[PDB]
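Scroll down for the structure; my scribbles are underneath it.
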Amino acid sequence: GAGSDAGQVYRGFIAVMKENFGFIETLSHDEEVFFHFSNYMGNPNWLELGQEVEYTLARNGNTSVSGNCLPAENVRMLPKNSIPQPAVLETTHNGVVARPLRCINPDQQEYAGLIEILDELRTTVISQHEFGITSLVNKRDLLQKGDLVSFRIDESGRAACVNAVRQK
């Protein structure tokens with residue numbers, strides 16, 4: 001019992017839904033986890049993008065199966081609204097949707113994309129903020145390059161509570 005041992009169920013949310021497998025976005029925005037529906041528990045027909053789920057990682061057998069990245073196991077659904085939100089009263093930063101990260105990932109993570117955040121002088125982009133399926137409240141939208149967004153960064157350490165808002 002140290003915390004660097006085994007016996008930890010990892011929490012995350014569905015970001016990519018294929019009919020065979022999918023990708024779960026990590027709770028702490030570490031990376032995307034390859035998960036197969038073949039090892040899923042429940043009814044996959046009722047799954048959607050942004051659904052909280054609990055699961056363990058299949059580290060049992062060989063750490064470098066085919067390419068180090070191994071599948072998930074025992075994926076179950078979680079209660080909604082259990083993912084915490086950043087503590088910000090009005091808002092932290094605004095910006096415009098810059099570009100979906102397509103060539104940044106060899107395996108195409110472009111779902112996540114990056115927003116260009118304005119500096120304190122409100123002139124240029126500082127670095128890059130990544131947005132999560134959970135943060136994409138307006139995930140229904142065709143939110144694309146050139147759309148203005150307002151969000152709040154705090155404990156999420158990224159663009160969270162992303163609301164597509166158009167200013168007069």
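Counting begins at 1 with the first residue displayed.
Recorded method is solution NMR.
Yeah, the Cβs are placed from backbone N, Cα and C, and that goes for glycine too.
Under the heading domain 'CSD 7', Swiss-Prot lists 9-77.
The annotation that Swiss-Prot gives for the mutagenesis experiment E32 to A (Swiss-Prot position 786) reads: Decreased affinity to RNA. A strand conformation is recorded for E32 (mutagenesis position) in the three-state DSSP classification.
With helix defined as DSSP H, G or I and strand as E or B, the domain 'CSD 8' (92-165) counts 0 helix, 27 strand, 47 coil. The domain 'CSD 8' annotation in Swiss-Prot covers 92-165 and rests on a curator's inference.
The annotation that Swiss-Prot gives for the mutagenesis experiment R102 to A (Swiss-Prot position 856) reads: Decreased affinity to RNA.
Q144 (mutagenesis position) is surrounded by 10 other CB atoms, counting those within 10 A of its CB over all protein chains shown. As a published mutagenesis entry, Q144 to A (Swiss-Prot position 898) appears in Swiss-Prot alongside the note: Decreased affinity to RNA.
Taking Cβ-Cβ distances under 8 Å and a sequence separation of 6 or more, the neighbours of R102 (mutagenesis position) in its chain are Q108, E110. Straight-line distance linking the Cα atoms of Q144 (mutagenesis position) and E32 (mutagenesis position), rounded to a whole number, equals 21 Å. Across the range of the domain 'CSD 7' (9-77), the DSSP-based residue counts are 6 helix, 32 strand, 31 coil.
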